[PDB]
Amino acid sequence: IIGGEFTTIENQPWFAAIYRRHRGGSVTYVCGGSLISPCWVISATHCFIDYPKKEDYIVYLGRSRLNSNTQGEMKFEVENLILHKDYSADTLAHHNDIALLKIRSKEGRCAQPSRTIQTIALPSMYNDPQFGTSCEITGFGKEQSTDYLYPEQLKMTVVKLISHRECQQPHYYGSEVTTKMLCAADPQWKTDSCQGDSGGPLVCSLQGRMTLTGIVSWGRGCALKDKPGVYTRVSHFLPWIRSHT
Ligand SMILES: Cn1cc(-c2nc(C(=O)NC(=N)N)c(N)nc2N)cn1
């Protein structure tokens, strides 16, 4: 997250921290995700496509820091890694950039909700907020495009939804953006998602309910003028989510 503010898991208790085991046993951070039910985390396919084996991944819930444990956290193996059959990657754009992870502990249990662990509601179909609506994004991604490290503490920020028409402009992303994607950005281009935030939540208040509106997918650079963040439009994938859960 470029700009924004540090936070803790209590302010985004559905946030899932996803890591990969190597290859000799070091564990490194991969991507964010969102807990949509006790057994199911939703994320982006591009996070897993190069290493599509479920046994390679570990999922934490209730975690506020990257490389140290948070009191009350839960650790899960991935019982099921489901990537979207119609995934494609452009140079920039990822299409159908959506993935489901079925989580199960070594004791064979799913998530127990707590103060640090809760589910996030899915939107109703084809129902998103209007352009200019402020939403929040959360993740452990880079704080500056030039950074080598990821922040050790969880971050969040606010970005405003951009209309498909505006995002379609050549000055922005041309036809790289489809109606299954949402754009969002700061009016000053001051704050944004970045590398390491992929898979995490874009959350909007809709009807007085906190709703998983988007999943962090791609962008050209980070917090660059005329280059918004691009998000998988969750309200266009409900049957896929329904069917696979
Ligand atoms: C070199 N590079 C990588 C990125 C990158 N960017 C994003 C990204 O979200 N960018 C943005 N909102 N402007 C992302 N989710 N993942 C990435 N790997 C941007 N520049």
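The numbers used for chain A are those of Swiss-Prot, and the residues that appear cover 179-423, in sequence.
How was it done? The header gives X-ray crystallography, 1.9 Å.
Cβ from N, Cα, C; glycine included.
Positions annotated as active site, charge relay system by Swiss-Prot: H224 (among others). A helical conformation is recorded for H224 (active site, charge relay system) in the three-state DSSP classification. Cβ-based neighbour count (10 Å, all protein chains) for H224 (active site, charge relay system) stands at 20.
The active site, charge relay system annotation in Swiss-Prot covers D275 (among others). Around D275 (active site, charge relay system), the same-chain residues six or more apart in sequence whose CB sits under 8 Å from its CB are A222, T223, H224, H262, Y265, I393, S395, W396, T410, listed in sequence order.
According to Swiss-Prot, the feature active site, charge relay system maps to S376 (among others). Neighbours of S376 (active site, charge relay system), defined as other CB atoms within 10 A of its CB across all chains, total 26. According to its DSSP assignment, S376 (active site, charge relay system) is coil.
Mutagenesis annotation in Swiss-Prot: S323 to E, described as Abolishes phosphorylation, proadhesive function and ability to induce chemotactic response; when associated with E-158; the structure shown retains the original residue. The Cβ of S323 (mutagenesis position) has 13 neighbouring Cβ atoms from other residues within 10 Å, across all protein chains displayed.
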What's the CA to CA span in angstrom from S376 (active site, charge relay system) over to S323 (mutagenesis position)?
14
